[PDB]
Amino acid sequence: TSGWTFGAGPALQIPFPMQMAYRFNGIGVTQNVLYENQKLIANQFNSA
Amino acid sequence: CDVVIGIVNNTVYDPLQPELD
Ligand SMILES: *[C@@H]1O[C@H](CO)[C@@H](O[C@@H]2O[C@H](CO)[C@@H](O)[C@H](O)[C@H]2NC(C)=O)[C@H](O)[C@H]1NC(C)=O
Ligand SMILES: *[C@@H]1O[C@H](CO)[C@@H](O)[C@H](O)[C@H]1NC(C)=O
């Protein structure tokens, strides 16, 4: 629900789909890769 | 803007267009 913000202070809510997009950005992938493929990543994750 | 889910409609301001024109 809040990613990593609650470990440094107050828990700050953000939608999870947006949490995943920041995480791809942290590894050098542009954030539209998730937003345009949200269903594919969620379905592939669920099987994995 | 027809593949991302959750898009909202809003105006994006370009600073060049007004001043230039
Ligand atoms: C965001 O703006 C677009 C463009 O004006 C809207 O698309 C129109 O939506 C109406 C129905 O609400 C349709 O009758 C039109 O044919 C659509 N236009 C096009 C070019 O497809 C879109 O609905 C807006 N989104 C919201 C949430 O209001
Ligand atoms: C968010 O969930 C509501 C139902 O609580 C739904 O109607 C809406 O379409 C959802 N928004 C997005 C962007 O999926």
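By Swiss-Prot numbering, chain A shows 883-930, in order.
The header says electron microscopy, 3.4 Å.
The backbone N, Cα and C atoms fix where each Cβ goes, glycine too.
The secondary structure of A:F888 (variant position), as reduced to three states from DSSP, is helical. A:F888 to L appears in Swiss-Prot as a known natural variant, with the remark: In strain: Eta/B.1.525.
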Tell me the Cβ neighbour count for A:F888 (variant position), meaning other Cβ atoms within 10 Å of its Cβ, over all protein chains shown.
12
